[PDB]
Amino acid sequence: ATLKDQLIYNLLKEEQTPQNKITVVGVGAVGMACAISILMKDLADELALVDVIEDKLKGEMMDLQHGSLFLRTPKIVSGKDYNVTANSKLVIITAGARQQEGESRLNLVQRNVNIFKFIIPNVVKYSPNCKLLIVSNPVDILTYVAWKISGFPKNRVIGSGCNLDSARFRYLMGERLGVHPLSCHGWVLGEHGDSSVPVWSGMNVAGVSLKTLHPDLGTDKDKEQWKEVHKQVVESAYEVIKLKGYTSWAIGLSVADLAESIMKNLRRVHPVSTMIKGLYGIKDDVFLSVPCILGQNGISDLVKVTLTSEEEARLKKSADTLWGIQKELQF
Amino acid sequence: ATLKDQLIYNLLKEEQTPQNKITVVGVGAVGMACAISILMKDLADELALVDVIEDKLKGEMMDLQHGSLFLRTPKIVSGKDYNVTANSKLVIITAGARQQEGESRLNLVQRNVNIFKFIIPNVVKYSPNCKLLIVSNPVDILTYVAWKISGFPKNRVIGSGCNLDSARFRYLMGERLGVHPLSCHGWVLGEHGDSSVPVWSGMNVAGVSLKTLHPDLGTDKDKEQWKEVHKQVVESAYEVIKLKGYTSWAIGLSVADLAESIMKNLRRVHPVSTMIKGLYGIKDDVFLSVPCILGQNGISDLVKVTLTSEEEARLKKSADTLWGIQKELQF
Amino acid sequence: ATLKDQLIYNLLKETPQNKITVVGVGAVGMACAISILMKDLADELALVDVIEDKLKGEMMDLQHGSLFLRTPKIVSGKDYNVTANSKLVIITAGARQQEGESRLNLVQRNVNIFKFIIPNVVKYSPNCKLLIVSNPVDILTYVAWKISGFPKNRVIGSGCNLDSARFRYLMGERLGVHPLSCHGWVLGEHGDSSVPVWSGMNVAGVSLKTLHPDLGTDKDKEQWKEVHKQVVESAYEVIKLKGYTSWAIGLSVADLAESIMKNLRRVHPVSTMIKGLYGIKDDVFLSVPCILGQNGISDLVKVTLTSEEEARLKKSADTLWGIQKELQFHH
Amino acid sequence: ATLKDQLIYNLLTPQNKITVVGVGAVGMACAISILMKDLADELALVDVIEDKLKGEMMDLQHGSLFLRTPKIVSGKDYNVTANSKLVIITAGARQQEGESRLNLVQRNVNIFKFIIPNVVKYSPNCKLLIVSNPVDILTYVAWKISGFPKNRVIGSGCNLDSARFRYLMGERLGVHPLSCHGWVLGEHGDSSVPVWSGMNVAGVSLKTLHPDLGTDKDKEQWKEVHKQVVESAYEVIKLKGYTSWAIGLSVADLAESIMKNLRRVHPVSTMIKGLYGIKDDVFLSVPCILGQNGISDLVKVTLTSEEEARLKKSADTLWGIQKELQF
Ligand SMILES: NS(=O)(=O)c1ccc(Cc2c(-c3ccc(F)c(-c4ccc(Oc5[nH]nnc5C(=O)O)cc4)c3)nn(-c3nc(C(=O)O)cs3)c2CC2CC2)cc1F
Ligand SMILES: NS(=O)(=O)c1ccc(Cc2c(-c3ccc(F)c(-c4ccc(Oc5[nH]nnc5C(=O)O)cc4)c3)nn(-c3nc(C(=O)O)cs3)c2CC2CC2)cc1F
Ligand SMILES: NS(=O)(=O)c1ccc(Cc2c(-c3ccc(F)c(-c4ccc(Oc5[nH]nnc5C(=O)O)cc4)c3)nn(-c3nc(C(=O)O)cs3)c2CC2CC2)cc1F
Ligand SMILES: NS(=O)(=O)c1ccc(Cc2c(-c3ccc(F)c(-c4ccc(Oc5[nH]nnc5C(=O)O)cc4)c3)nn(-c3nc(C(=O)O)cs3)c2CC2CC2)cc1F
Ligand SMILES: NC(=O)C1=CN([C@@H]2O[C@H](COP(=O)(O)OP(=O)(O)OC[C@H]3O[C@@H](n4cnc5c(N)ncnc54)[C@H](O)[C@@H]3O)[C@@H](O)[C@H]2O)C=CC1
Ligand SMILES: NC(=O)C1=CN([C@@H]2O[C@H](COP(=O)(O)OP(=O)(O)OC[C@H]3O[C@@H](n4cnc5c(N)ncnc54)[C@H](O)[C@@H]3O)[C@@H](O)[C@H]2O)C=CC1
Ligand SMILES: NC(=O)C1=CN([C@@H]2O[C@H](COP(=O)(O)OP(=O)(O)OC[C@H]3O[C@@H](n4cnc5c(N)ncnc54)[C@H](O)[C@@H]3O)[C@@H](O)[C@H]2O)C=CC1
Ligand SMILES: NC(=O)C1=CN([C@@H]2O[C@H](COP(=O)(O)OP(=O)(O)OC[C@H]3O[C@@H](n4cnc5c(N)ncnc54)[C@H](O)[C@@H]3O)[C@@H](O)[C@H]2O)C=CC1
């Protein structure tokens, strides 16, 4: 007989479903940073990669496979066909179009909508019960798009949203105070990037309100210019894009953090993009980052943060802008 | 007073030495994969990045820094100046030239020698007691080069060598047997890549010699073609390079594995590139992969593998070829 | 409304996906529990015992450490409804040896405990894997198989996984090498009658037996037999010194659990139904190297034994069948 | 030659050493938690009971295959503790029937009289992490006997009390304790102070949403959460005879911040003379920044008059006991 059969007596032919499967759709720098972070945190018994670029897809799958000795994730698979994604608990969408010279920003969005038109129904056919974690920008709009196309309930369609913006805020806060970001608390809500809202009232170390110690916190009067911390949350992202061409490491770690809460049913609170119609006087179908409880059914609950009238007004304006763009999209 | 001073009462000024510092020189795909793997395994209290490309360097450092909330490595620093590398326990060189159109292979090696001429003396000035882990290709030759330029004792100059080749071997072994690579034992020794030597006599699951069960193992008459496993160790590396343009994830994980043994003083046995003059009838100053015991002083010991005359001959030929190339290099 | 309802908007009313039960919260069960919690192998840990105060106190002590763990549900009770939907159920329950009590009486008392435990485990987790730790472990694994009616893939004894770990510790002390890099198998019975397979002892795939043919014989000037004597004697020594063993078995069980819960297909020396091998004709469980994954034991490795090694297993099988015939329970 | 020499050609101080003094249930829970978090390259155990000590060391050693801590040693001689970055004291006397509580304290002082100078001789630069009860008093005792600066003498303090608070908070809100923020300060156990003003999820003040929070009028009885912080500890002691797992995990958390220089903020017991109107040499839990030099910095928490009053009373009570102790 074969060497395998001389060495190994088989007890069962059984094939068996994967119990903790994650799919990443889009194997650019962002998708692969999600993949390595997820592999290094042991969140999956099976990792499936999907892309349209066959060579990049196969090469990334093989490079990870060659590291199997150093991992505890026993099955890594890839393909263009969504049958490789079957029975995923969680499917992370990092797929996007590359901006072309001589193209409007609405056209870039529409091109990402058309990608979602192909991706989302295929994901749903093979993993009807999965949670969808949307990373692709524009992330708040494309989370809406994935919800509409999927027909999933809102608990199972999640945008990565302000989880990274909040992590940057805490890094910068930590540098100012000489304290680890874990111990520096502070929330950025609403839109990912330029229009994000820093909730100054929630900024604390050891439950000590910085706003209470320093009432000028987050105003133009402020002698220490704490507003510059939130400006750097937006600008440092543009800075990394200008300096290396894209961001990967921080978003990959952020997504692995959301994946951890979902796969282990932790019910930790993260600022992610959820369907917010009914709150802060928003009457339209838009996704914005508020603090949500993440577990095995996706978003089970969200935290109603006490905002100032000004903070409430910024979210209403964001909802108006997002509904305006959403009405102009073709499904 | 300032918000910091209202919130935080300082007890002590002077900030001491880092106790578990790692430097990565070269922030390409390989250096950054080493960095993320090291960060995700908590092997360092301080990670220093060095490159010549200031924008890429700063951008990569900032991208990692933005992830600090998700890591347990409190200090991430970068610069062109080697003062940022001061007091490193371990310094990983992933710095290399990009092959030019029309450039000869000897010229590419000499250009990497000239990079080492700048890097190594600067590394030594700021971390005179560090272990050097050489990753840059050609890795066996450049480990020799780093030893000569550094003046370090041979215990503290290590090539990543066949640790990755051995991991690929075990991956492929595992696919054939339906067994995790951790439980599939097999050694690839000598040169990294094309001229690596599979030691068929050491291939085992649970201490059961595959060679003893199947004496044709690793010969041309073999009906199961086990030689194809070692062919794929070389060919799969070229395949990933063809498919994505380079390899990163597997080498990053391999280097983090060596770093773990060194930083934690594990005295695990790894196939790494060490100065092998005096063994297997090699009379020249060459570095080849044999199984070494790795700990806090680098290579303390090496394992004397019983080789066939053919296996011994392949290492002698590798030593001759490496000494031939080495005497043609200019310091 | 309530503080909860002012703070949190609920989206959905709330099954565990990765549940582990430990039956018996003695020193052994609790060492298994802390090891499992510290390796993040479960989303739910259930504890069962007959001593309600000890059980509740241990559950509460673990719960109070929740902040430092990533296992969001810890539950206990004497009622097996708390064990419902376990992937894996670890039996560490046992009677305390009395002065003057016969060996057969101790075994029968543990059989009577299994008479209550096993059918209750099966009712609430009909698809679980059973990991039997309670001594005598090879006999009680047989007992659990017969009472459960489970197929043999889903009934596993911890067996010689600990004996093999002790062997490698001792091997490592003699060679100055980490136990991870010291390979050596103890098979057959847990404890006194265990068989060291000298032929499989290797570092880096180098046979110690081939280098030193006296290895494991009485002629041996270095007395390597003393390594296997210490595998048995060091266990008795720890029992004499602290009254019991806990930490090593806890870590060993967490290692098996890791392979099962993550479907790793790593090879461990565990106790499996071995009728049909090495000329054994009776229904006995002995430790051979098994492939562990999500369906329990999928495959065995057929180790090449000497006639002497084969004879020791046959004698063990005869002794175990002799004791098994004298036990009272229904299948 | 020997098999070792046939197999291995030889070519050629611990960097991250932790000592645990006292190998009861508490010391060994600290040890397993530290081993399972990879915080040490060397673990040293010390006790006075030589057989228990040797047995515990051997049991851990037998698990080496499953660990990444390559050297585990024990002995009654403090030479095994040489060059420790961190030394955790879980050593203590067992309460005797009819023995007074001041006598139990003095007996623990006499144990520290032997332990602390030996620890200092072999690891003059170590951080001392004091766990033994009464923890705030015995931290003072270790500081006085050691002559160490206050940055390098740390009590485990309210790190565990704060973890219990967050567990209970989490059960009430259906949220992971990681995401439930709340601080217990001052004395470990009975006289601990819950800072209601800092209780938050996602930076949302529970006090602001529900101003009765932590008053007796409160219809939801949130004070019961802090009552359970104290009572649940007594409950575990009544049910299993002692606590081990939660304190072990808590100490591993402090050790992680110290060994990796994280500068995370923990409620640990530090020398508080000069702060919150305390005028005596006493150790109480306030939020401290922990790193490779021990406590580098304190967070100055804004307390209510009532919270401030509880700490000042604790300082008075602790100084009263401390002036009656014999060195
Ligand atoms: N709330 S929202 O969904 O609508 C939304 C709007 C805009 C952005 C900006 C944006 C884009 C992004 C890409 C593609 C796009 F097409 C758009 C976009 C921009 C503007 C749009 O609306 C219009 N602009 N001009 N005309 C229009 C219109 O359609 O009317 C639409 C899309 C943004 N990516 N991206 C990245 N972030 C990172 C990181 O590391 O944090 C790396 S990249 C960022 C954030 C930037 C770093 C700070 C992120 C968001 F989530
Ligand atoms: N023992 S050695 O140090 O001398 C040595 C020789 C050759 C190589 C081949 C090589 C090179 C490599 C790069 C740059 C170079 F300049 C050379 C090289 C080739 C030939 C050289 O010298 C000559 N020999 N005979 N004539 C000549 C000549 O000078 O023309 C010198 C350098 C190789 N990279 N590289 C990579 N590996 C990976 C991965 O994932 O495993 C990704 S890339 C590989 C391995 C191959 C993919 C499998 C790896 C080695 F380690
Ligand atoms: N293959 S087998 O199932 O039959 C079997 C037999 C004997 C033992 C011995 C044994 C027992 C043990 C307890 C209670 C028992 F009742 C028995 C037992 C053994 C054999 C019996 O056989 C008989 N029944 N009736 N007559 C006989 C007879 O002897 O002829 C009955 C009870 C063992 N515990 N135990 C522990 N190990 C550790 C540790 O850390 O390694 C901690 S404790 C050990 C191992 C010893 C330290 C090295 C472990 C085994 F797995
Ligand atoms: N801040 S302090 O240093 O002064 C101090 C005082 C009292 C205690 C109480 C205490 C003791 C403890 C043991 C021995 C003792 F001797 C004392 C003690 C009590 C009162 C004393 O003072 C007096 N005795 N008689 N009169 C007086 C006086 O007031 O003058 C002295 C010692 C407590 N252990 N212990 C444990 N905790 C746990 C756990 O998991 O949390 C497990 S055990 C606990 C905490 C309680 C379970 C919740 C913990 C502390 F930190
Ligand atoms: N949410 C956040 O905070 C952040 C989001 N991002 C977003 O992540 C996305 C990806 O960024 P990068 O990886 O750098 O981009 P990239 O362009 O490198 O990769 C996107 C990938 O999507 C693939 N793709 C396109 N159409 C596809 C289809 N139909 N099916 C499958 N795959 C398809 C492409 O082939 C490509 O590999 C972008 O939208 C980016 O803005 C980036 C950083 C942070
Ligand atoms: N030993 C092994 O098993 C493997 C080794 N490698 C080697 O790793 C090296 C890097 O690979 P990639 O990341 O793909 O290359 P890359 O070309 O993307 O990056 C190398 C980096 O070195 C930098 N550099 C050049 N001169 C420098 C100097 N004087 N000081 C500091 N930095 C300097 C460059 O700026 C560049 O960022 C290559 O030599 C490659 O062959 C890669 C695969 C496996
Ligand atoms: N397989 C191995 O390598 C090893 C096995 N062991 C075995 O582990 C077992 C436990 O060891 P220790 O924890 O030291 O024992 P222990 O006597 O301290 O605790 C055993 C626990 O079983 C509980 N128990 C008894 N009847 C029960 C029932 N009907 N349902 C549920 N729980 C029940 C007891 O109440 C007790 O809490 C022993 O049989 C021992 O021989 C221990 C060492 C190594
Ligand atoms: N700070 C906190 O939050 C908590 C503190 N603890 C404290 O932990 C301590 C230990 O608790 P257990 O392990 O249950 O106690 P235990 O009495 O079982 O163990 C204490 C050990 O100290 C040893 N010891 C006594 N004198 C010694 C000396 N001169 N040198 C070295 N070792 C010596 C004893 O031999 C014994 O093994 C107690 O003080 C307890 O109150 C307990 C839980 C929580």
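Going from the start of the chain as shown, residues are counted 1 onward.
If you check the header, you will see the structure was determined by X-ray crystallography, 2.5 Å.
Each residue, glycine too, has its Cβ placed from N, Cα and C.
Annotated in Swiss-Prot:
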ACT_SITE  C:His190  active site, proton acceptor
BINDING   C:26-54, C:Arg96, C:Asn135  NAD(+) binding site
BINDING   C:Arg103, C:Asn135, C:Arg166, C:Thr245  substrate binding site
MUTAGEN   C:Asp53 to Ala (Swiss-Prot position 56)  Abolishes interaction with MP31
MUTAGEN   C:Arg96 to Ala (Swiss-Prot position 99)  Abolishes interaction with MP31
MUTAGEN   C:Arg103 to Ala, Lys or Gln (Swiss-Prot position 106)  Increases binding to FLCN
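Within 10 Å of C:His190 (active site, proton acceptor), counting C-alpha to C-alpha distances, fall the following of the recorded positions C:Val50, C:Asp53, C:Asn135, C:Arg166, C:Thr245: C:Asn135. With every protein chain in view, the residue among the recorded positions C:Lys54, C:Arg96, C:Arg103, C:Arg166, C:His190 whose Cβ has the most Cβ partners within 10 Å turns out to be C:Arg166. Among the recorded positions C:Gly26, C:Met30, C:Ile34, C:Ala46, C:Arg96, C:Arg166, not one has a Cα within 10 Å of the Cα of C:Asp53 (mutagenesis position).
Only C:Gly26, C:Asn135 of the binding-site residues listed as C:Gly26, C:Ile34, C:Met38, C:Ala42, C:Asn135, C:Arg166 bring a Cβ under 6 Å of any atom of ligand 7; the order follows the sequence.
Between C:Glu14 and C:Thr15, the deposited model skips 2 residues, and the Cα atoms of these two flanking residues are 8 Å apart. Among the listed binding-site residues, namely C:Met30, C:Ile34, C:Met38, C:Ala42, C:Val50, the Cβ with the most fellow Cβ atoms inside 10 Å is that of C:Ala42. Comparing the binding-site residues C:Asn135, C:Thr245 on other C-beta atoms within 10 angstroms of each C-beta gives the minimum for C:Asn135. In the three-state DSSP scheme, C:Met38 (NAD(+) binding site) falls into the helix class. For C:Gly26 (NAD(+) binding site), the Cβ neighbour count at a 10 Å cut-off comes to 20, with all displayed protein chains included.
In the three-state DSSP reading, C:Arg96 (mutagenesis position) counts as coil.
Its Cβ taken as reference, C:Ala46 (NAD(+) binding site) is surrounded by 27 other Cβ atoms within 10 Å in the chains shown. There are 12 other Cβ atoms within 10 Å of the Cβ belonging to C:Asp53 (mutagenesis position). The separation of C:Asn135 (substrate binding site) from C:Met38 (NAD(+) binding site), Cα to Cα, is 25 Å. Residues C:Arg103, C:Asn135, C:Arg166, C:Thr245 are recorded as binding substrate; their most distant pair of Cα atoms lies 25 Å apart.
In this structure the C-alpha atoms belonging to C:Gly26 (NAD(+) binding site) and C:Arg166 (substrate binding site) are separated by 22 Å. Nearest neighbour of C:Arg166 (substrate binding site) by Cα distance, taken over the recorded positions C:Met30, C:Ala46, C:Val50, C:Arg96, C:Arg103: C:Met30. Taking the C-alpha positions, the distance from C:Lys54 (NAD(+) binding site) to C:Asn135 (substrate binding site) comes to 21 Å. Contact with chain D, taken as any Cβ pair under 8 Å, is found for the recorded positions C:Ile34 out of C:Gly26, C:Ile34, C:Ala42, C:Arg96, C:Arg103. Among the binding-site residues listed (C:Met30, C:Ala46, C:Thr245), C:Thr245 has its Cα nearest to the Cα of C:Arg103 (mutagenesis position).
Here the C-alpha separation of C:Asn135 (substrate binding site) and C:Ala42 (NAD(+) binding site) works out to 25 Å.
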